[PDB]
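K.L.:
Next up is a structure, given as structure tokens.
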Amino acid sequence: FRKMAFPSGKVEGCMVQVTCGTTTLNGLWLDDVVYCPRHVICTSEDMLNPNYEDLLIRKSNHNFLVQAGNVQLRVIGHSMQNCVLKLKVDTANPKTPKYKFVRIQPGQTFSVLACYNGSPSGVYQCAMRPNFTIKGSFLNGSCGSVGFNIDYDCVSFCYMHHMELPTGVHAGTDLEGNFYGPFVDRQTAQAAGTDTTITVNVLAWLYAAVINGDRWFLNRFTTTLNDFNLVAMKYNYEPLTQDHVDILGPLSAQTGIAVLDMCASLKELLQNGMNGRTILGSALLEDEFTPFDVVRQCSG
Amino acid sequence: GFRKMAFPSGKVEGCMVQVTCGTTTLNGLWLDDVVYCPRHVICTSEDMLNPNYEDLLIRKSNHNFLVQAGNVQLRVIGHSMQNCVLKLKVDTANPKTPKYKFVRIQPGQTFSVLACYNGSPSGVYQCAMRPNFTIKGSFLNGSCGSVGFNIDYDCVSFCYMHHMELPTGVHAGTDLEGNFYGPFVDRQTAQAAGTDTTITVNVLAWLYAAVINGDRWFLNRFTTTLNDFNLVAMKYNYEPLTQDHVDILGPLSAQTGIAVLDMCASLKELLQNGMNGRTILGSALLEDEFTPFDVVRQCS
Ligand SMILES: *[C@H](O)[C@H](C[C@@H]1CCNC1=O)NC(=O)[C@H](CC(C)C)NC(=O)OC[C@H]1CCC(=O)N1CC1CCCCC1
């Protein structure tokens, strides 16, 4: 059982380079529009309190250099939607996949295609943290990298990368340019709210460890949902809802371990620790596999 | 702060096809006008328990092989066997063939796996070749012929093709010349992996990573010979170092100014003395699936 990203080819064919001034980041080219973070228009000065409408009205199409590979794309118009800039170009991307823009919920996972200068460099799986950060790997120049899920032939874009926080986690927007979380695209050190652990995902993973013949942490006991949640919140774990219990059904049927029985195992682990032992390779409880993720990878 | 990060998979996605013999379907790799796949596609279940591949192959003709990209049949105009891979000459050169080569990697090296079923990619993830020549993959029925690769500049270096799952649930396969990694054979018989050891060169890369990040409590004032370190390491189930290992730690040694053999002395002390309750990069466990290349690629 492995942390698996979606194949990235459909997204790679959409990545381009966007330059304004001495700022270069990545853009997402879909049909005849390139989406990118609007802070590409900010100067060293601007970035502390950028009045974006005011800065954007002063820009001309020819101030934006867009390159796909060796070719430059002519910008013929631009608009702003929240924190994303939309550069209209004179050419349609023939590699545009079937796609939609979605806003994901905390606890949900997605694949990130990390890009630099419009060129893809790596792909990995991340989750929207309960505090709306993402624990990514992003360096200078990664802005405009996107996160996505694939269903059949449809790419659902859910994330565009904008910034790193002082703690080393990351923040960004959906493809409508609305941030996840209380963050703002100005050059300031911003802290997130307190993070918590995605409890339904930890349970999915424990079930995964059992499908793979790992069951040392199981115990003969059970718990009510509310008593489990009391203990969870004590340990800064998210509460488990009845929908979460329902979502865990398939994994429960598969292994014949009731959801609330696994909650009793997880309660024991929180109270007792792992005592040196490890689970599916990990010394820590893992919370960035969803129920769907576990199944998709025990399915094909 | 480190993630397993795969290479973008699009260039390899554009090479994946399916190969069927009778009812047995696995994946093939289409490069120029050749399709490469595991030779056991020619085996019925009865042949698998104990196959005569040379005789099974003589009985076959080009018209027994169904090669498809999607649902589009690719006509086979020739066939041959190289070690445990079948090479199917086809009448169409793959228009999406990237620049590529076939390399045989050493234990400890990491690579990206594009897991595929019926010629369609399902996921990409990073694997390390263990010293016992197995990988901890996530592979189901129908995954054979999925490949492992690295990308350098625009060149895809193919290093792995998947063939089997061992009793303990780890995975084995060949290079793209059909030579198995390790002592395994493509027969449905009882086979076991050697006892595995820790990848010393990668632990050292991880210690260099910790130093780059300012986490350097474990550095000591002493040094060692390569021979004395190797003899100590084997007593802790660590792999001895090779000269090539010393060389691929070169860039990280230069980046930090810590000679390789001084780092070895620091690792020797950790082995002999333990962590004493402390952590490195946030963990009490030493990581051994990040190569020196992985470290630089995520730090720089
Ligand atoms: C876009 O490519 C870029 C990606 C960042 C760079 C390093 N890692 C990333 O993910 N994004 C930015 O540069 C944003 C631009 C703003 C106008 C939104 N800023 C940003 O990420 O910042 C850098 C981080 C580093 C940690 C931190 O504190 N900080 C904020 C500022 C102010 C406080 C002092 C440090 C610099």
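Per Swiss-Prot, chain A residues shown: 3266-3565, in order.
Technique stated in the header: X-ray crystallography, 1.9 Å.
Using N, Cα and C of the backbone, Cβ positions are placed for all residues, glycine too.
Not my notes, these are from Swiss-Prot:
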ACT_SITE  A:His3304  active site, for 3CL-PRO activity
VARIANT   A:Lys3353 to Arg  In strain: Beta/B.1.351
VARIANT   A:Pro3395 to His  In strain: Omicron/BA.1, Omicron/BA.2, Omicron/BA.2.12.1, Omicron/BA.2.75, Omicron/BA.4, Omicron/BA.5, Omicron/BQ.1.1, Omicron/XBB.1.5, Omicron/EG.5.1
ACT_SITE  A:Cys3408  active site, nucleophile
VARIANT   A:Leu3468 to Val  In strain: Zeta/P.2
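Just tell me what is around each of these and how deep it sits.
P.N.:
Counting only residues at least six positions away in the same chain, the Cβ atoms of A:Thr3288, A:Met3312, A:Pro3315, A:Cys3348, A:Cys3408, A:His3427, A:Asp3450 sit under 8 Å from the Cβ of A:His3304 (active site, for 3CL-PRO activity).
Long-range C-beta contacts of A:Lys3353 (variant position), restricted to its own chain and to partners at least six residues apart, with a cutoff below 8 Å, comprise A:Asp3297, A:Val3298, A:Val3340, A:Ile3341, A:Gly3342, A:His3343, A:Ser3344.
Around the Cβ of A:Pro3395 (variant position), the same chain contributes A:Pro3371, A:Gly3372, A:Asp3460, A:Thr3461, A:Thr3462, A:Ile3463, A:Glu3503, each under 8 angstroms and 6 or more positions distant in sequence. According to DSSP, A:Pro3395 (variant position) is assigned to coil rather than to any helix or strand.
In sequence order, A:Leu3505, A:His3509, A:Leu3513, A:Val3524, A:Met3527, A:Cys3528, A:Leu3531 are the residues of the chain that are 6 or more apart from A:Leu3468 (variant position) and have a CB within less than 8 Å of its CB.
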K.L.:
Please list, in sequence order, those recorded positions from A:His3304, A:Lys3353, A:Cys3408 with the Cβ less than 6 Å from ligand 1.
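P.N.:
The qualifying recorded positions are A:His3304, A:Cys3408.
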K.L.:
With DSSP assignments reduced to helix, strand and coil, which class does A:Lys3353 (variant position) get?
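P.N.:
Note: A:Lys3353 (variant position) is in a strand by DSSP.
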